[PDB]
Amino acid sequence: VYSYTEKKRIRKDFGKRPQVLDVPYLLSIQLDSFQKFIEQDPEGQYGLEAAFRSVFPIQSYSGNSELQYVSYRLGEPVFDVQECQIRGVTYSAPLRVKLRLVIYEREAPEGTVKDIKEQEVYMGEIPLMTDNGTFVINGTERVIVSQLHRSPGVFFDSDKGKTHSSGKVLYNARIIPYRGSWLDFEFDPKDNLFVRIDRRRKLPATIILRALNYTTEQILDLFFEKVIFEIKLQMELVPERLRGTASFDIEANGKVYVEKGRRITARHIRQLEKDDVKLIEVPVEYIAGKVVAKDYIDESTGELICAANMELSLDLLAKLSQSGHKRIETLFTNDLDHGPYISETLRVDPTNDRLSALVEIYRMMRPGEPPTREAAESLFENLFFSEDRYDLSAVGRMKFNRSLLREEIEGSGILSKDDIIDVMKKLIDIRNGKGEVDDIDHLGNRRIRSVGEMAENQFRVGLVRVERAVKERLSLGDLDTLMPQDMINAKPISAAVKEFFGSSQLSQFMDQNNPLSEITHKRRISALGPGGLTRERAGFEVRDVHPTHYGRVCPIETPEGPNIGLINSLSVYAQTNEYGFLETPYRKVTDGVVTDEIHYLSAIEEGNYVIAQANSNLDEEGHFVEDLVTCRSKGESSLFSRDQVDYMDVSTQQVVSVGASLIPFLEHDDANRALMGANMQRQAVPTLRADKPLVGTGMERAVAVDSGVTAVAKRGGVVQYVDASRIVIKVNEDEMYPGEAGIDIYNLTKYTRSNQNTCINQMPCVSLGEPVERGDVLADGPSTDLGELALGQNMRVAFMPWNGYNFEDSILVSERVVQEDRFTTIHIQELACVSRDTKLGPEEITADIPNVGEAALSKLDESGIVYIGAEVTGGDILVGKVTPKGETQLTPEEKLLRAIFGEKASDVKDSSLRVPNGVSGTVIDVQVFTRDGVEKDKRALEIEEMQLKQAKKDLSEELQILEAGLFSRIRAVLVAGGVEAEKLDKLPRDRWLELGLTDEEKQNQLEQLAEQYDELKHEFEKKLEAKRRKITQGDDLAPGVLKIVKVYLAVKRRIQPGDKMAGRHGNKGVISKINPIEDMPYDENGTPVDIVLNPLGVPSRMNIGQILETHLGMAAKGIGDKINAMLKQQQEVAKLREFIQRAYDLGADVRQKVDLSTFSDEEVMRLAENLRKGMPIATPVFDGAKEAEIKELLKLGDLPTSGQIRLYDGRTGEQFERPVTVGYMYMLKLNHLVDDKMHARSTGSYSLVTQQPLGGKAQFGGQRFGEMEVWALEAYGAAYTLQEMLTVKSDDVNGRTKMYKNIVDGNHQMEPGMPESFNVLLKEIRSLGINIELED
Amino acid sequence: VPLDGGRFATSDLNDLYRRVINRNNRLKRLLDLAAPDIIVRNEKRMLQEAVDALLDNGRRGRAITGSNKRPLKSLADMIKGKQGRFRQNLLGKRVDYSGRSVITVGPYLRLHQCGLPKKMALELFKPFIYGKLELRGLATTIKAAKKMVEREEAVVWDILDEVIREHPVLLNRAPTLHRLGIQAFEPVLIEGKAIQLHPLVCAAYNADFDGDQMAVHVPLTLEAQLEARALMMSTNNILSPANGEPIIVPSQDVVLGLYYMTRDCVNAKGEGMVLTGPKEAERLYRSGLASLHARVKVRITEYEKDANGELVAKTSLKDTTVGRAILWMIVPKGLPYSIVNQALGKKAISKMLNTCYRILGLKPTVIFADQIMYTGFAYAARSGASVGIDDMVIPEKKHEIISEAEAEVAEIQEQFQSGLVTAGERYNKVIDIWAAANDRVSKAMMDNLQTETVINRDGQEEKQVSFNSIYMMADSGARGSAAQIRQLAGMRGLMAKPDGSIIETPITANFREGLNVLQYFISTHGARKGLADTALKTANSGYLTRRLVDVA
Ligand SMILES: [Mg+2]
């Protein structure tokens, strides 16, 4: 089975490896996120429901009045996508929420209420996402790129011992919430545990424990074990504790257990445990340095003998013994394993009780204010533990529980005491050599934010502002007769949403160079933006490719420049977990069989499995072939036995992104060259006619269709009508939705401007009566050819020097390539003329202009606006406008001139739109916007009339289509009687209603359908009125502008020396010459070579996939030429069938299998006609075509297997020695045109404050003469060149004006003077209060 | 300043002055009202804060902000910070009479001239054209001349050609690292919109032709023109100022042409012939009666300055190839014949140019460089040297070497598993084994690639240097080295880790074959590091150079 669009031209496919999983919908991340955002969710946890439930209900002081939330909805947008783009307004929907205010009376707060007021309130408009994943914000399509940010939870790390001279690692922990403060624990160089709250001054860690109502004894009990001394002077012994160098060896059972001096060993512990040793005697000296555990007092006088966590001495021991204390508790410690860390901090902790700790925290928080008990308590209890001020999101709670090894996925978003205790315990455990730190680049630790979440955060911010405002309003008064609509101000809510969507770092203009650029822009992951790291604070730790990127983020496609490794691209099969973590699919492996069920594994979950490789040989039954198979275990890769592998890669492309999966022979390219190739391939400019690649990878069709450029059929059927601007499909009877007419109309997008000023144009690729099915393409967009992506052209290329015209990276091009308009592009640009009102009066758009002698008024109509379709060159007038001016104050020698010649002043200055210099196109569209008060001119009324006619026509079509369904329904209910299967159809269609059957369900249904028909008629009259109102209504122009005239010019740029051209393998160059055809190298048949490339560029830049592409393209074109020769002699279809069949089955057991026995003669001839320009070939990325297959394909044609032929010199006819490599390569025209880059200036406008030439080509600016150029001129002895650069050419007003007069007088001399910059500097310094002066 | 639509744009100094004046007037009012001391003290503190924020914003309690939430720019902030007058406008500023555009090759040019677009030239030299038009009477006034140039009348192009005749233009490329980044050339008016740059100067600019752009400035004064002609001309700067070596050496295609021309093979057409001179050699080569690599005997006459500058001549019968005799026709007089009697790789050509400069002078060297460039281009084109897949010949015994290395590493691993060697020792052992295997593979590849068998004058086997295109490119110095050929036809080698360590198992596949998906990940590991290091090195070098020019 082959698709009808895919059966016209089948691309021969190598790629032995089978396919088990098909590429998913590419731009599904954006659509899923935004769908989750705006969606009625019964249990509010996504989007607007979550925000409303999190903020509302809002309660006033004492709970006298409560504001509740009920539901929300989105109305239909007033302007659709096309109208929004046309008139430069956002495409959004109004969010209307039904709130309910309830007022409580006195007496019992919980009970009856005075009354309730429920009302709908409008709060802001939310932008809507187009069906392709874009937002129309101000008439321009935007894209909001996902963000890769460190997920909330607890992370343990260390400084690697580099912040201190001693070079000792200082561990630390950090709790990062979704919103809140950062509770960080840290180890001081002296091993003292400190804590910081917002990266502020340090405090002893245990202070926080004292802030949680913990005593010293409780602290030591939690963070230490206990040892008991009994009295004489007998201590209980635990064999495990004394793992290991002892003062007193042992005293157990009296006789002997071990001698002095020898370190305790495992055998000693075994003997002790076997003998059941529980108590022993030790010398008092053994307790010299121990620390008491709990407080000890005296029963005689109730005096504190010694406080807890205090040093123990012999005198204290004697006092306790004589005071009647027998059990003494000390803290089990050990310099190696159980080092003393909490005890030292306690001895260094200033605080003694809760109040002191709270006051210290308060003073650290907001210093300078007088602390108070209630104030400190409130501050601490609100810092965390408060829902409104601290949130540990569900993902944060999940990671927090997992990190501390808990089985509870869910919980609360507020830190408890157990959480902090466990975090401190685990940090101590890490310090004691037991445990591992966390890696921060691990993709198991980084999460992805999308549009539907970044927008939800901003909406909730606005809603919190509203909560503040309404609570303030209810604080005072609480008057009655107050509806829930005077408290809600829309602007605060809309402010955040507008700021985010319009002016944000992650919301950027879309790339519309071609479908690939759009696709790769929509699925782009950025580490920058709000809440993420910055360019100047990201080291190579985060800019490098981690082992966890395998299958989730592409390692090749990344920008090269200031931010390399901070912006990456999602992989082909990568998917986002429920929490926001990238996950990738692996085909499960049973005991020995590789089953076909896929599991999506995340970075953390993938570590503890053994995953085979996609290029692993499999038997027909699924069993592995080799005894040992290469698999990538936790961190590395190695050979594993056949029976200990539990997953396999689902494809060979799943490691690369869509951009890098379109490069054939990628594995033969150096990584740098592949990176450059992808980045440049994103920049190809669509040309006049699309040209499919002769060598592809099979990903062209997916990228073309999954982009919105093509027109894809929604339901199958037969093409009823085709036209240059519409397709009418007659749906099949199987999928009719019986209530519908059964036809679908696709309106094609004709010549339209893109963000890059290129041309967007859809043209049909179907004919009348041609069957179609669901998913087939019907109209190719820009850079698509019968549904396949086609970014460039197949050029016949030769590798040889040819006289230094391809010296470094230059390219020598033939004139046959310029004659055939292969790399000719169409560009569309709009120019605006704005007529405002000035103080002296209004500005007029008119055809009568001063000082223009009717030469430039040829193309202007009676209203002063250029005719549509006119061919205009640089300097011509497009719209004629004049501005009122004031008195001119003529000078002498000019007053006399006017007196002599008697010519009065015009009184109006000429300020009219004119074509920029160097541009020459044709006016294809003119549109005029007038303010509601101003009167429309003739041209505006003409345009309005045309629009009205078009709207009427379209609405008539819609009505005629709709009435057919109702007539079908009528005919359906007239079947069981009074039905003439033959006679009825011939009479007028409108008589269906007249006939009546009987007083039954049939007549009632007929009458109801007649009423529905009348309702439909009235409805469409209403819709015609609506369209008329939309056309004729005034425009919401900016204040002060009377009207705007926009003129669209369509330039057609050819290819010229200086234009940049590149292939898919990171091989770029600049055209150096357009050689005549009779000068190009030619072969024995006289066929010239389109392009000549330098071979010296291949060895150093080890991208030898271009040579393989050249050889395979030569083979494909040879097959195509043989088919063309067969087809041009009008041979029988049997010969073509045989040849095409034997050309579609080559290689070492490829997966593709096309059978031409099932092709009808018409289909075979159609396929042959589509293949006469070359047979397309597919070469998957890491599963491509082997060299032997290329040789065999070359031999199928009559070409030499070497890939090299003998060439002759066009100039002399002498054959080149040592034959050269010729073939076909796919060349692109990158969007770096010399037309947009040539700039020259002699004099122009100057800046305002510092009188220097403006900058840029648009400003007609100058070239910056930086400091290094000054150093270069100082290295020479060029003093006069430097001086004239510094003064007369830049900012010496009198000097620069005298130089011009000198030059026009044939006198090349200057009187420089002093630049204005130094004068500004002197004035600024004098303003500072200093007295800087120029002496004499 | 007023903008369109009634909107205004103002500096931040207006806000600071307004605040100062407001607080000062309020203080005077309070002193007038005899207010309690607390209020006047607070007002005086506010006035102090306002004045200090006016003079310098940052260095005090936070910093005042405007309508938006960015800090206001004070007087001090307008003088410093790399955006002030000292560094933003007083040493580097935008200039008139300047343009920029992409650059192309133009191999026909002479060393002292560059190709300039006609439209750029018309825009840059506009006042000169007005002066010429008025001077010769073709225009009554400057307005008439302006209209004439705007309409681009026929005479305007003749006037432009007259103006451009002898008037240098400075060409500059953005990263000006040394003083050879600016040079003066004579314009040659061309069509199109791309500047044509002589190949020999590219190395001085560090420029290639894959999208680079250049800026062009035009001197105005007579002193500036004479400085451009006598100081900055491209025919004056042929030696590097860092070291006295030449800096106009032919780079990659000229070298390939001259290496192919001056090269011998065992048996070619017309071997053993005796020629009357270089002219007969060229006549035979062009008639097709002899090969460019044919060991013949030629009567060569060479001059020598073995006196007080006399150039005495000696005639003899040298043994050379046809190509060397042909090449000898461009060498100036005073040089010997042994310079062009070898293979002439990359270094030999530079040595030849240096000898010419030191023996003869400047002008002969300037002519010699152009002749070398032309001949190299011509004969590189004539050779038809290309690159194919079959040129990358993999050793026939690579797989055996890989198998031996695998066996040895397996033996070492199982020996470690028996507790005879520690982890570090066995890791070093495996690293050494793989290094030895890589060296053996490289040696086999190079030995198989650098020679070929040709037969013969009589019929016997005889080895000679290979004519493999890859080997010719690498050996002549035109492009490539040993590492690139090793990666293409040997084994890609031993990779590193982000930690900086070395992965024990290397990439055993080359680029003629393919790297599997697991071997292509380790390569991406290193490419990213390379790019980042390049950026860092550029930044550090710039900072060092600035600090070094500041002191001296
Ligand atoms: Mg470059």
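The residue numbers of chain A are those assigned by Swiss-Prot, with the residues present covering 2-232, 236-248, 250-1341 sequentially.
According to its header, this structure was worked out by electron microscopy, 2.9 Å.
Backbone N, Cα and C define each Cβ position, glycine as well.
Sequence-distant neighbours of A:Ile561 (mutagenesis position) (same chain, six or more apart, CB under 8 Å from its CB) are A:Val661, A:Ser662, A:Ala665, A:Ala676, A:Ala679, A:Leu680, A:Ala683, listed in sequence order. Where Swiss-Prot documents A:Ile561 to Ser as a mutagenesis experiment, the accompanying text is: Resistant to antibiotics salinamide A and B.
Experimental mutagenesis is annotated in Swiss-Prot for A:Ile569 to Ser, with the remark: Resistant to antibiotics salinamide A and B. In the three-state DSSP scheme, A:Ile569 (mutagenesis position) falls into the coil class.
According to Swiss-Prot, the mutagenesis experiment A:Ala665 to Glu carries the annotation: Resistant to antibiotics salinamide A and B. All protein chains shown were included, and the count of other CB atoms within 10 Å of the CB of A:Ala665 (mutagenesis position) stands at 25. A:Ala665 (mutagenesis position) falls within a helical segment according to DSSP.
The mutagenesis experiment A:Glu813 to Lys is recorded by Swiss-Prot, whose note states: Disrupts the enzyme's active center. Using a 10 Å Cβ-Cβ cutoff, A:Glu813 (mutagenesis position) registers 24 neighbours.
Proximity to chain B (Cβ-Cβ distance under 8 Å) holds for the following mutagenesis positions out of A:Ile561, A:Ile569, A:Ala665, A:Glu813: A:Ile561, A:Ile569, A:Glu813. Non-local neighbourhood of A:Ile569 (mutagenesis position): A:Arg548, A:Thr563, each in the same chain, at least six residues away, with C-beta under 8 Å from its C-beta. DSSP assigns A:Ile561 (mutagenesis position) to coil in the three-state reduction, placing it in neither a helix nor a strand.
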